[PDB]
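Novice: I'd like to ask you about the structure that follows.
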Amino acid sequence: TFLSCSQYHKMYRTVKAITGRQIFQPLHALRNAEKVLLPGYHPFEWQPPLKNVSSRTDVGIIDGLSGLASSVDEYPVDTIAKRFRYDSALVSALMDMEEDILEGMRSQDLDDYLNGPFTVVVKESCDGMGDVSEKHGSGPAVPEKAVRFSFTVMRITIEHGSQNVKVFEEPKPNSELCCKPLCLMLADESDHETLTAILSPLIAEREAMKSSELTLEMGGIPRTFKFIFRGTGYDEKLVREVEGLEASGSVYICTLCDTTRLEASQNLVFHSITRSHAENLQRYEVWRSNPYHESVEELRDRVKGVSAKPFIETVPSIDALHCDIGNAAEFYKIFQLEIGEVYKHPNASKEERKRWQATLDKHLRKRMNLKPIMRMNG
Amino acid sequence: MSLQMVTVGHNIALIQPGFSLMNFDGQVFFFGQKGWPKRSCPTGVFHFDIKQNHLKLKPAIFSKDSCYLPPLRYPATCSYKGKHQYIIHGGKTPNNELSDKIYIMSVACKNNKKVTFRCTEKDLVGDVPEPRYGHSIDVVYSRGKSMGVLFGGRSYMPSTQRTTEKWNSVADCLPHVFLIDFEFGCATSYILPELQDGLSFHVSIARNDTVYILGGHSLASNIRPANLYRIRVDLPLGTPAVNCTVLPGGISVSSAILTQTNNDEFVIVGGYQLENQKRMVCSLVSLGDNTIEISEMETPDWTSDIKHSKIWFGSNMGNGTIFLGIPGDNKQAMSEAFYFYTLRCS
Ligand SMILES: [Ca+2]
Ligand SMILES: [Zn+2]
């Protein structure tokens, strides 16, 4: 309910004074029950122990900068960043839904006291959300951005007997109440150096915990977890940048296949997916090394437009929100085009166009009452 | 002592602390841009000329056989004058890794002021130095041959003590001295008893058979010792021999900028004295055939910005010319990214 820590105190003391018996707990007893849900409260052990990852079990909110030496003699870095670890966050994310996975185990006709090799499916996402500041001093022209790296649990599955069963599935995945934050920072989403400097430890932990098992008591008896990480919640610009392709204005378009727009526009629909992450990496390698002693203009074509070192293993797939918005604005422009009937008389100038837009917007506001907007919303 | 203000072209946002300025036969080039090489310029290296205080960072092109190299942000560069070429080592790639290759770069063709570089990836064999940054490399002649002396700087923790709670922490490297043979790129380590602390961001001069190492930040103790060291070297028929000496007349500065004002005489400019005390006074280093000294010169005039800013950076241009940058306040009417100045001595 977005209350404060003093307004709540107001409510608490007034209720307790009016009706004698207390109905809301004090603040200290609220914090003591807060601790049992934040990450880094429970024992858990890896098998085998994760290389490069510490063994402690009492790490809370770690400084995101990862002990980055920042002295004037070195690169000037000023952003702020906070994070959890990755295991200490997955542990808590599982142990809060303990009851909701046990209930599924019951409903699916399974002996509750089971400790099979559970497998979690975790969707990873990231998207800059700039313009977060405020002109508290009433002085304008001062922007700032931010970045949040967050994940989600989406399916918990055990292999009972001959096949697997969906012990848990997510009701409404892409909503705002079932995606858990993992780190956040104040840096422009394109400040590549700072971005990598902050997001490298997360990928370190993520690649570490991909060939191990987590043993952890789950409602009494101990159980064993293993994970799968699919990184999908990346818009177009991020997946274009961090995976190491030329920017969106390239002749190369599809983040999944290697075709130029002047070629997909002709071979309409017969493609596949042929741009993985390891292929991307070895292709950047053959770029950097240039073993064939060939010029740039054909080397770029040989390496299908890779010019940087990708540092995040991300699976490729179309986004939904931005795809629908793009299609919408797309055929809105085709409407505005069909006002001028340019198919009959082509090549009009950029004043007939503004007139067409004004006529369309006014007619729509008169007929369907669709308000005028510059930045289209879903 | 001729400070001069400078204005810049449109793509000012390719200037980042820790670039490199390679001076090829009068022409000068800028290397180590910010962010990976955009599609406007696939090589990330520019012809960097300046007329009437307006500079035009133009794209450069490579050869048919060069090794397209990432933009390093704090490498070790030296002027291998044996044709004229440049040696680059290590540095810190955009994705915050650390390289460990040698990059030998020269000009394959410059016709009608249309340059064309070529660079090669020379690899070290033997007791190779670990990948690190901020270190220094110099080339030195003796008995008609030459060798590259390398003094290490700082680097990441070794590949065992990497933990993701201090994953981006750095420590100095063991103060060895690495002798590198460029004819075959072979590496030989050497231990010397006169040097104790690990040194970073120091200044390395090469008097044709003897290298002088001055200044430097000692991370192991967060102090900047005034210990200047002379290093004599000789390569006999077999394995070479190295010797160190300590001489008086020290100075305490870190991340200083060197240039050659006169033959056998250099000037050194403001790096940093303390982490809160910048360096406003410059020092003339009087080299010599066998002895050297360091005096304080007439503090070339600054402005409100430089004397008021918190940091600075830059490098030399080669012909007795320094390029410096300044952050520039942001709590104003949306000031530019950086401001700039050019220092001359004539
Ligand atoms: Ca976005
Ligand atoms: Zn496609």
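The numbering of chain B matches Swiss-Prot: 1-82, 88-351, in order.
Determination method: electron microscopy, 3.7 Å.
Even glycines carry a Cβ here, placed using N, Cα and C.
Under its mutagenesis entries, Swiss-Prot includes B:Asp128 to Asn with the note: Does not affect the endonuclease activity of the RAG complex. Under mutagenesis, Swiss-Prot gives B:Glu199 to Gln with this note: Does not affect the endonuclease activity of the RAG complex. Among the mutagenesis results in Swiss-Prot, B:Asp202 to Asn has the note: Does not affect the endonuclease activity of the RAG complex. The residue drawn here is the original one.
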Novice: Quick check for the class: what is the C-alpha distance, in angstrom and rounded, between B:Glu199 (mutagenesis position) and B:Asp128 (mutagenesis position)?
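Specialist: About 30 Å separates the two Cα atoms.
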Novice: Among all the protein chains here, how many other CB atoms are within 10 A of the CB of B:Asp202 (mutagenesis position)?
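Specialist: I count 16 other Cβ atoms within 10 Å of it.
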Novice: Under a criterion of Cβ-Cβ distance under 8 Å and sequence separation of at least 6, what residues of the same chain contact B:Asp128 (mutagenesis position)?
Specialist: B:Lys106, B:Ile107, B:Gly190
Novice: Within 10 Å of the Cβ of B:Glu199 (mutagenesis position), how many other Cβ atoms are there?
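Specialist: I count 13 other Cβ atoms within 10 Å of it.
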Novice: So, three-state DSSP: helix, strand or coil for B:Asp202 (mutagenesis position)?
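Specialist: DSSP assigns B:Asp202 (mutagenesis position) to coil.
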Novice: If you run the three-state DSSP split on B:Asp128 (mutagenesis position), which class comes out?
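Specialist: SS state of B:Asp128 (mutagenesis position) = coil.
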